[PDB]
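For reference, the structure discussed in these notes is given below.
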Amino acid sequence: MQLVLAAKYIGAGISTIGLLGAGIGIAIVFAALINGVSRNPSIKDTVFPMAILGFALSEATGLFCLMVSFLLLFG
Amino acid sequence: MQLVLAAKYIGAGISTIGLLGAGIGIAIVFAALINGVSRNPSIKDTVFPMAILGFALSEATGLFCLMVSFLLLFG
Amino acid sequence: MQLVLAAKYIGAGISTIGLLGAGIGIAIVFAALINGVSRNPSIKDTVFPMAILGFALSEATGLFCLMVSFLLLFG
Amino acid sequence: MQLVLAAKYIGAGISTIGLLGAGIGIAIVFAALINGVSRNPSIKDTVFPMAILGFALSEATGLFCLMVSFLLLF
Amino acid sequence: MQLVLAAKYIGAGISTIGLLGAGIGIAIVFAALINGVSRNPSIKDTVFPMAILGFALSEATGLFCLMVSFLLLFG
Amino acid sequence: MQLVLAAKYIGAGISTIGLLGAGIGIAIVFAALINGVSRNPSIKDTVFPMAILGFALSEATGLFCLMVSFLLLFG
Amino acid sequence: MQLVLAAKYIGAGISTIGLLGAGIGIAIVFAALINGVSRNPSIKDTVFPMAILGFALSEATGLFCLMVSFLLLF
Amino acid sequence: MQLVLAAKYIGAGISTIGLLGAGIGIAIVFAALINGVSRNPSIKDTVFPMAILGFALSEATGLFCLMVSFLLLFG
Amino acid sequence: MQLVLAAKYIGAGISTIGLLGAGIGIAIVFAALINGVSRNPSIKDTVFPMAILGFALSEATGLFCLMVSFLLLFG
Amino acid sequence: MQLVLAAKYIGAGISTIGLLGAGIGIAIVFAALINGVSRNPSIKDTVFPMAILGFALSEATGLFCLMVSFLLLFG
Ligand SMILES: CC[C@H]1/C=C/C=C/C[C@@H](C)[C@H](O)[C@@](C)(O)C(=O)[C@@H](C)[C@H](O)[C@@H](C)C(=O)[C@@H](C)[C@H](O)[C@@H](C)/C=C/C(=O)O[C@@H]2[C@H](C)[C@H](CC1)O[C@]1(CC[C@H](C)[C@H](C[C@@H](C)O)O1)[C@H]2C
Ligand SMILES: CC[C@H]1/C=C/C=C/C[C@@H](C)[C@H](O)[C@@](C)(O)C(=O)[C@@H](C)[C@H](O)[C@@H](C)C(=O)[C@@H](C)[C@H](O)[C@@H](C)/C=C/C(=O)O[C@@H]2[C@H](C)[C@H](CC1)O[C@]1(CC[C@H](C)[C@H](C[C@@H](C)O)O1)[C@H]2C
Ligand SMILES: CC[C@H]1/C=C/C=C/C[C@@H](C)[C@H](O)[C@@](C)(O)C(=O)[C@@H](C)[C@H](O)[C@@H](C)C(=O)[C@@H](C)[C@H](O)[C@@H](C)/C=C/C(=O)O[C@@H]2[C@H](C)[C@H](CC1)O[C@]1(CC[C@H](C)[C@H](C[C@@H](C)O)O1)[C@H]2C
Ligand SMILES: CC[C@H]1/C=C/C=C/C[C@@H](C)[C@H](O)[C@@](C)(O)C(=O)[C@@H](C)[C@H](O)[C@@H](C)C(=O)[C@@H](C)[C@H](O)[C@@H](C)/C=C/C(=O)O[C@@H]2[C@H](C)[C@H](CC1)O[C@]1(CC[C@H](C)[C@H](C[C@@H](C)O)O1)[C@H]2C
Ligand SMILES: CC[C@H]1/C=C/C=C/C[C@@H](C)[C@H](O)[C@@](C)(O)C(=O)[C@@H](C)[C@H](O)[C@@H](C)C(=O)[C@@H](C)[C@H](O)[C@@H](C)/C=C/C(=O)O[C@@H]2[C@H](C)[C@H](CC1)O[C@]1(CC[C@H](C)[C@H](C[C@@H](C)O)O1)[C@H]2C
Ligand SMILES: CC[C@H]1/C=C/C=C/C[C@@H](C)[C@H](O)[C@@](C)(O)C(=O)[C@@H](C)[C@H](O)[C@@H](C)C(=O)[C@@H](C)[C@H](O)[C@@H](C)/C=C/C(=O)O[C@@H]2[C@H](C)[C@H](CC1)O[C@]1(CC[C@H](C)[C@H](C[C@@H](C)O)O1)[C@H]2C
């Protein structure tokens, strides 16, 4: 049971690597929001909800990674 | 038995790394949606369904990773 | 047998990493479809089949990764 | 117990890798802000809060990594 | 020979990582095809064979990865 | 306690990987500063403080990585 | 001897990772060819040999990886 | 002591990975300098100092990686 | 001396990872050659030698990786 | 002694990974040089020295990696 515990803790740390995807992705979505509004200010109210949706869906991939991390840590 | 359980848990952690691809990919699709709408607002109803399609197909790759993760954790 | 089984499960997890390629690639294809359509709406029926071909070929690289994962998991 | 402790320390190191996402992502948001403002200075006051929101959400992904790190360390 | 069989299985999993290159590359080619056709529809018949060639060559890098994987699994 | 000291040292090495994010990110910010100033020299005094802020925030992610590294080395 | 053999097989797998560079790089060259030809069709005959040279040199880096793989396997 | 020494040397090698960040980042800065100068030669004396600042800050992230490497090698 | 031999062979394989840098980099240089000539055909004789120099310098990083690989394999 | 030598050799292999950053970075600089000259041939003598500077500074990061590699291999 020492080796299995050890494996849970190493696995937990490994499971956070994938959060780099949401880190970069969320930024990509907001960068597009900024560039799109700068080029066409009147489009703000249209694309802002699209940026929020894009953020949420990219963020979810990070949520799945952290869930596994917490399952290994505590579950 | 200790060695096998340990391996399953390390394996489950490793299995989440691939989710970074969907994290970035989902964002790439939404960035294109936002930049496309900003450049040509009249195209919104045409490209929005393409963004949903793209997100879903990109998300599927992350779901396959999570499937293996859960099979290792629980199966 | 314990060490061999352990290696199968670690290998199965490692085998999912490559799916990040399709996660990003599927999105790159759909981003191009969206931007091409935004710039030239009249071309949509011509490029849509190209995007479907492109995403399918990109996805298949990840499915081969998953194939090896399942062979390791269940073989 | 020494094997478990060893693993916590290895795991704590591994858990910082994901911070590279925030490092890059924060910069992506600021690059868009700078280029957007350069192209259309009048839009600055509109896009700056969008930049604040974007970098904060990108940064938080890294804070989640660090939280697992600190859990393993302490 | 627990050790050698274990190594074949871990090696086979690792051998699939490289497939991410074809996943992204195939997409890059098709993205260019889509963007090139949208900007200049008359060029379609010229660039489409170029995109098939690009796909095949990128794909070949993933084929080699899978070849080593199967040699480790079955060879 | 060969094992625990060894783990602190391997962990400390691994903890520096994340610094690559600030390496790339800091550069991305300064690239935008340079391109923005070249395209619109009159905007320099506006965007320069933005680039300093961007650098600091990206840099902070590398600081956290180094903090964990030093905690593992000396803490 | 079993430990050495094990290592050769692990090493052979590791040696294919670098092929991802060629996978991406071959595609980068073809993307430029397609976009260059789309923008200026008259240039096709000039840039096509440049594309052949570029992808071949990119591809060779992957062949070097595979050579080490095969050395370890056989 | 053998295992601790072994871990120092493996750690020292791992500690160099992060230098890839500065390798790419230094180049991103200089690419921006070149393109900004090509588009607006008159701006060169203004942006050159920015590129030097940018590259130095990017490089330093890699130098911290190298610092940890040497501490592990020679400490 | 079994463990040291084993380490040489694993190290040799690890030392080829860095060749992915030249793979992507060489392509980047040739992509620029192609795009630059397409946009300005008269510049071909000027930029072609620059692409050859760029190729060689990027290629050298791959040479250093393969040298270490061959030193571990045979030296 | 076996364990320490083994570690040095694995370490030396790991130490070359960072060279990928210079491999990509050197190429990014030369691509900018080529695109800059193509857009504005008269700027060649100004930007060529900037490309040499950028390449050398990016290459230095790869040299630091190789330094650690050789110290492990031979020192
Ligand atoms: C996958 C679904 C995601 C939901 C998206 C919802 C989008 C709708 C949209 C309108 C949001 O509500 C939002 C833009 O207003 C929003 O994010 C706010 C709630 C949020 O307060 C935002 C405006 C901020 O100011 C924010 C930067 C906060 O200051 C910061 C402390 C929080 C960062 C953060 O990442 O929080 C997460 C995030 C919201 C995520 C987002 C989850 O949720 C939290 C709580 C639940 C779990 C723990 C997740 C885990 C994480 C790894 O995904 O973290 C939650 C802890
Ligand atoms: C190809 C499969 C994917 C399906 C895509 C379908 C696209 C159609 C499109 C119309 C969607 O339904 C959508 C845009 O309306 C949509 O995502 C809604 C369901 C959703 O309510 C949306 C509007 C949101 O508000 C959404 C951002 C939520 O706030 C947020 C909490 C959900 C994030 C998320 O990633 O959800 C996933 C996703 C839908 C994924 C979707 C998977 O499903 C969930 C629930 C089921 C299981 C648990 C999956 C596992 C995952 C790893 O694939 O996760 C599920 C957990
Ligand atoms: C390096 C050689 C590559 C060949 C390229 C040939 C290009 C010519 C071009 C005209 C093709 O024939 C094509 C575009 O028409 C084509 O690919 C068709 C065969 C294909 O049917 C296409 C129209 C599709 O619709 C396709 C998306 C299929 O629906 C889908 C089920 C197949 C995806 C796929 O990746 O298949 C691969 C691929 C063709 C690859 C292609 C390999 O082949 C398969 C079978 C052989 C091995 C197992 C490879 C492994 C892969 C990882 O390289 O996978 C083969 C299994
Ligand atoms: C998260 C907070 C960051 C602070 C940002 C502050 C921004 C304000 C801005 C006006 C700065 O002060 C600055 C641009 O003037 C500036 O950085 C100067 C201090 C600096 O002297 C600058 C002009 C330089 O010329 C600089 C390139 C130096 O010549 C060079 C030797 C230092 C590089 C470097 O990375 O230093 C770091 C950095 C400032 C970082 C910056 C950290 O600080 C140092 C010391 C503290 C720790 C050890 C960090 C670790 C690093 C990995 O984050 O490294 C510190 C060691
Ligand atoms: C770091 C210095 C690099 C030198 C660059 C020189 C540039 C000058 C320029 C005029 C060249 O000579 C060139 C463009 O004409 C050129 O590369 C030719 C020699 C080359 O034949 C080219 C035109 C091809 O047709 C080429 C695609 C061949 O068909 C292909 C079989 C060779 C691929 C290859 O990567 O070869 C390498 C390369 C030249 C590399 C290039 C080495 O050299 C070889 C032989 C020496 C060692 C073994 C290297 C190791 C490699 C990992 O760097 O591989 C050598 C084995
Ligand atoms: C900041 C340090 C870097 C120095 C940059 C200097 C730039 C100035 C600029 C004018 C150069 O000298 C140069 C462009 O003229 C140049 O590279 C020449 C020396 C070179 O002859 C050039 C014209 C070439 O033809 C060159 C492409 C050769 O064909 C090719 C065989 C060399 C590739 C190469 O990477 O060389 C390196 C590099 C110069 C590196 C340069 C390192 O040096 C070599 C020899 C010395 C040691 C062994 C280093 C180790 C490396 C890991 O840093 O490798 C050396 C092995």
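The deposited model was determined using X-ray crystallography, 1.9 Å.
Each residue, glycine too, has its Cβ placed from N, Cα and C.
The annotation that Swiss-Prot gives for the naturally occurring variant C:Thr46 to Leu reads: In strain: DS400/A3 and KL14-4A. Around C:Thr46 (variant position), taking its Cβ as the centre, 15 other Cβ atoms fall within 10 Å, counting all chains.
DSSP assigns C:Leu53 (variant position) to a helix. Quoting Swiss-Prot on the natural variant C:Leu53 to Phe: In strain: DS400/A3, DS401 and oligomycin-resistant mutant.
Listed in Swiss-Prot is the natural variant C:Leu57 to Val, annotated as follows: In oligomycin-resistant mutant and cross-resistance to venturicidin. In this chain, none of the residues that are 6 or more apart from C:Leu57 (variant position) has a CB less than 8 Å from its CB.
According to Swiss-Prot, the natural variant C:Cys65 to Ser carries this note: In oligomycin-resistant mutant. With a cut-off of 8 Å between CB atoms and residues at least 6 apart in sequence, the same chain places C:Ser15, C:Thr16, C:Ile17, C:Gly18, C:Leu19 near C:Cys65 (variant position), listed in sequence order.
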CA pair C:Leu53 (variant position) / C:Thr46 (variant position), Å rounded to integer, equals 12
Using a 10 Å radius on the Cβ of C:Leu53 (variant position), the other Cβ atoms enclosed count 17
